Amino acid sequence: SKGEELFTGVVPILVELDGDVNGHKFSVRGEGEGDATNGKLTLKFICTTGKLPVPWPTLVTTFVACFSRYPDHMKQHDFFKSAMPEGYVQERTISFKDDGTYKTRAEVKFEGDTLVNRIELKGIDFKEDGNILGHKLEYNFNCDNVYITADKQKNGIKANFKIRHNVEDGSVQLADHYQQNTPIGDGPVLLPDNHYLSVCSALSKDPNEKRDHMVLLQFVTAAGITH
């Protein structure tokens, strides 16, 4: 268990996403830092191709659970850090109710001293004037619990959870997430007992930034395992 030692201080983060949704090709670069000691993540994302063709909130879950704060009595259950520095693959299907689906594949690993989250995203079957491609979602975000379970068959973890995006007409757009994580390397990893991550995410804008962008502040704490 060397991996958790990489997270005792503040760690620079790079996020790179290549996306294609209904044939809209777009790219996003994010940078910031993670402080797992305090469960705190700060990142700013720029759409480097121009205007983002989906709403920023729909990409928040895709854009590093290794920065969760695992309490002392839960350190044997932190899969994410145990997979470092070689890292893990994070794969999701995100099914937007009555609309299209994202499939994402990401590699989360150290490159030098930077924690990198490199993502490929493919979105299909979206309604061209639905809530996603029609940009009908509010610019905000909730707190959520994400339940984590071991997937012993695959030496990894799984999770499934629902994100609720508020729509400009008062309704809610559901985004059902199914997630699998598997280590990149061969060394031992920790496979956890059932628990959850308590996640809170705040979105904002940089008043001096002219490009299409998102600022993300996120706090994550693991919970739910008893002494």
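Numbers in chain A track Swiss-Prot; the residues on display, in order, are 2-64, 68-231.
Going by what the header records, the deposited coordinates were determined by X-ray crystallography, 1.6 Å.
Using N, Cα and C of the backbone, Cβ positions are placed for all residues, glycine too.
Listed in Swiss-Prot is the mutagenesis experiment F64 to M, annotated as follows: In RSGFP4; increases fluorescence and shifts the major exitation peak to 489-490 nm; when associated with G-65 and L-69. Annotation of the published mutagenesis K79 to R in Swiss-Prot: In Topaz; shifts the major emission and exitation peak up to 20 nm; when associated with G-65; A-72 and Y-203; the original residue is retained in the structure shown. According to Swiss-Prot, the experimentally introduced change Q80 to R is described as follows: In Azurite; shifts the excitation and emission spectra to shorter wavelengths and increases quantum yields compared to BFP; when associated with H-66; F-145; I-150 and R-224. Listed in Swiss-Prot is the mutagenesis experiment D103 to E, annotated as follows: In mut1.27; shifts fluorescence lifetime from 3.03 to 2.85 ns; when associated with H-145. Listed in Swiss-Prot as a mutagenesis experiment, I128 to V is described as follows: In EBFP2.0; shifts the excitation and emission spectra to shorter wavelengths and increases quantum yields compared to BFP; when associated with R-30; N-39; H-66; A-72; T-105; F-145; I-150; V-155; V-171; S-198; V-206 and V-224. For the mutagenesis of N149 to K, Swiss-Prot gives this note: Increases fluorescence at warmer temperatures such as 37 degrees Celsius. In Esmerald; leads to brighter fluorescence; when associated with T-65; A-72; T-153 and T-167. In VisGreen; leads to brighter fluorescence; when associated with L-64; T-65; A-72 and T-167. The structure shown keeps the original residue. For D155 to V, Swiss-Prot lists a mutagenesis experiment annotated as follows: In EBFP2.0; shifts the excitation and emission spectra to shorter wavelengths and increases quantum yields compared to BFP; when associated with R-30; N-39; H-66; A-72; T-105; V-128; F-145; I-150; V-171; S-198; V-206 and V-224. For the mutagenesis result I167 to T, the note given in Swiss-Prot is In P11; increases fluorescence at 475 nm excitation and at warmer temperatures such as 37 degrees Celsius. In Esmerald; leads to brighter fluorescence; when associated with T-65; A-72; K-149 and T-153. In VisGreen; leads to brighter fluorescence; when associated with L-64; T-65; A-72 and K-149. As a published mutagenesis entry, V176 to A appears in Swiss-Prot alongside the note: In mut2.1; shifts fluorescence lifetime from 3.03 to 2.50 ns; when associated with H-145 and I-198. Experimental mutagenesis at this site is recorded by Swiss-Prot as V193 to A, annotated: In mut1.5; shifts fluorescence lifetime from 3.03 to 2.72 ns; when associated with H-145. Mutagenesis annotation in Swiss-Prot: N198 to I, described as In mut2.1; shifts fluorescence lifetime from 3.03 to 2.50 ns; when associated with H-145 and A-176; the structure shown retains the original residue. Quoted from Swiss-Prot, the note on mutagenesis experiment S202 to F is: In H9; increases fluorescence at 395 nm excitation; when associated with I-203. Here Swiss-Prot notes a mutagenesis experiment, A206 to K, with the remark: Abolishes the tendency to dimerize and leads to monomeric fluorescent proteins.
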Residue, out of the mutagenesis positions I128, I167, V176, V193, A206, whose Cβ gathers the largest set of other Cβ atoms within 10 Å:
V193
What three-state secondary structure does DSSP assign to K79 (mutagenesis position)?
helix
Around the Cβ of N198 (mutagenesis position), how many other Cβ atoms lie within 10 Å? Please give the count over every shown protein chain.
11
Cα-nearest neighbour of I167 (mutagenesis position) within the listed mutagenesis positions, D103, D155, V176, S202, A206:
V176
For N149 (mutagenesis position) and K79 (mutagenesis position), determine the Cα separation and express it in whole Å.
19
Using Cα positions only, nearest of the mutagenesis positions to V193 (mutagenesis position) (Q80, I128, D155, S202, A206):
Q80
Determine, from DSSP, whether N149 (mutagenesis position) sits in helix, strand or coil.
strand
